[PDB]
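Undergrad: Take a look at this one; I'll ask things after.
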Amino acid sequence: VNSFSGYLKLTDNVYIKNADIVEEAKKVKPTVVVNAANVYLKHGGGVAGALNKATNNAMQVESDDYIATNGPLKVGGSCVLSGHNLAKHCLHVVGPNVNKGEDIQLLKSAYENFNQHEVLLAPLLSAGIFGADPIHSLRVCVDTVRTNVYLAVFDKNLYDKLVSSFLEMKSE
Ligand SMILES: COP(=O)(O)OP(=O)(O)OC[C@H]1O[C@@H](n2cnc3c(N)ncnc32)[C@H](O)[C@@H]1O
């Protein structure tokens, strides 16, 4: 398990790869895969839709059961559910939806949930549907997370931009 390979090491504990998070999960067999969730665990598009599709909708049914028992998550919060065929566990983390005016500072709270797990395969939280600048999401991750985070960025042009931007900011 946790057989990560081909990552670029950004810091002592943050790694990045140009890869689809679902294909990485199948390759790596991680203990924890992170979902970029919303408070009602309605896994539609982006990472949540991709993860859910790869579980043949089991992650959505499990999430429906969770919500019916526990109610919606809070923004910046998380829950640990099954990783189904992709991982031992899925950590569902809710970044702020910047497009709806939710506090961008809650992206720090969101990434703080990573610190409860020794190693994670994760996406850039809030950087898609939720409208945060991906460069900002990466900076918050690097600054907030102390545990080992392996970031999967599927789009090559974004990957290239993130790496070059990270280098410029790291040295200045
Ligand atoms: C809930 O709204 P969020 O903004 O928190 O989350 P989301 O829309 O999923 O996007 C979060 C970031 O992961 C990127 N991304 C989308 N699909 C994949 C995938 N299969 N593998 C890897 N990365 C992906 C997306 O392009 C964005 O950079």
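By the numbers in Swiss-Prot, the shown part of chain A spans 1025-1196.
Method on record in the header is X-ray crystallography, 1.6 Å.
Backbone N, Cα and C define each Cβ position, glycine as well.
Sharing the feature lines straight out of Swiss-Prot:
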- 1025-1194: domain 'Macro 1' (DOMAIN)
- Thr1055 to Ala: In strain: Mu/B.1.621 (VARIANT)
- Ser1188 to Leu: In strain: Gamma/P.1 (VARIANT)
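Just tell me what is around each of these and how deep it sits.
TA: Of all Cβ atoms in the shown protein chains, 17 besides its own fall within 10 Å of the Cβ of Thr1055 (variant position).
Within the same chain, no residue at least six positions away from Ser1188 (variant position) has a Cβ under 8 Å of its Cβ.
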